[PDB]
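Chemist: Mind having a look at this structure? Questions to follow.
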Amino acid sequence: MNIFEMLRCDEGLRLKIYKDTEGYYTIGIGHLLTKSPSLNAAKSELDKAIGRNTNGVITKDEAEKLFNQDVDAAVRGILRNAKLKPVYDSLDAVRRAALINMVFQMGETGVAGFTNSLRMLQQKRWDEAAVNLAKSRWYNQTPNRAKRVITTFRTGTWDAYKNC
């Protein structure tokens with residue numbers, strides 16, 4: 001298991017524009033297009049991202065390319081973030097994957113706001129961090145995915161990703 005297989009497991013793969021859990025226009029592997037309510041705005045962002053007239057539908061390769069860019073960007077955002085970087089550097093390889101997962105889902109800003117949780121991860125207080133992470137809108141809105149990520153931080157293994 002690796003970050004790619006992990007995220008592919010959590011987000012799924014859709015070749016036509018869809019609405020995410022929050023009601024936002026998305027395509028491929030969790031690639032947010034726009035928070036705007038206009039499907040037209042969404043098709044426009046899509047065409048711009050892909051470099052061609054897609055008519056709202058993309059191929060597997062196109063989906064994968066967007067996915068590769070998004071993972072890369074998430075990693076680079078963590079490395080450029082003064083709050084995130086030190087945590088990431090302190091973690092083992094599995095747990096790093098967990099943090100990357102959160103950033104991909106909720107953005108750099110969102111994650112950096114988890115002040116107390118970040119501090120506990122840095123101190124390697126796994127059980128305490130797992131409990132604090134769960135006290136969030138994140139966990140309440142997408143509890144199955146959050147539990148999977150939280151278990152990853154708690155155990156430092158890929159057990160939560162067995163049935164993928």
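Going from the start of the chain as shown, residues are counted 1 onward.
Heads up, header says this was done by X-ray crystallography, 1.8 Å.
Cβ atoms are placed via backbone N, Cα and C, with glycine included.
In case it's useful when we look at the structure, here is the feature table from Swiss-Prot:
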type: MUTAGEN; residues: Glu11 to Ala, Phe, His, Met or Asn; note: Complete loss of enzymatic activity
type: MUTAGEN; residues: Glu11 to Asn; note: Loss of 84% of enzymatic activity
type: ACT_SITE; residues: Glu11; note: active site, proton donor/acceptor
type: MUTAGEN; residues: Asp20 to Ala, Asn, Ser or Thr; note: Complete loss of enzymatic activity
type: ACT_SITE; residues: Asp20; note: active site, proton donor/acceptor
type: MUTAGEN; residues: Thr26 to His; note: Facilitates transglycosylation more effectively than hydrolysis; covalently bound substrate
type: MUTAGEN; residues: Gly30 to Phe; note: Almost complete loss of enzymatic activity. The enzyme is destabilized by 1.5 kcal/mol
type: BINDING; residues: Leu32, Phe104, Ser117, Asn132; note: substrate binding site
type: MUTAGEN; residues: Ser117 to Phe; note: 10-fold decrease in enzymatic activity
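Help me understand the surroundings of these features in the structure.
Modeler: In the three-state DSSP scheme, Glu11 (mutagenesis position) falls into the helix class. Non-local contacts of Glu11 (mutagenesis position) by the CB criterion (under 8 A, 6+ apart in sequence, same chain) comprise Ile29, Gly30.
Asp20 (mutagenesis position): 17 other CB atoms within 10 A of its CB, across all protein chains.
In sequence order, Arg14, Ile17, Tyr18, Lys19, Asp20, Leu32, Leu33 are the residues of the chain that are 6 or more apart from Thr26 (mutagenesis position) and have a CB within less than 8 Å of its CB.
In the three-state DSSP reading, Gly30 (mutagenesis position) counts as coil. The local packing around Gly30 (mutagenesis position), expressed as other Cβ atoms within 10 Å of its Cβ over all shown chains, amounts to 19.
Counting every protein chain shown, 23 other Cβ atoms lie within 10 Å of the Cβ of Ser117 (mutagenesis position). Under the DSSP three-state reduction, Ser117 (mutagenesis position) is assigned to helix.
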Chemist: What is the number of other Cβ atoms found within 10 Å of the Cβ of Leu32 (substrate binding site)?
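Modeler: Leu32 (substrate binding site): 17 neighbouring Cβ atoms within 10 Å.
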Chemist: So which one is it: of the binding-site residues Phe104, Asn132, which has the fewest other Cβ atoms within 10 Å?
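Modeler: So among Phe104, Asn132, the binding-site residues given, the one with the fewest Cβ atoms within 10 Å is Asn132.
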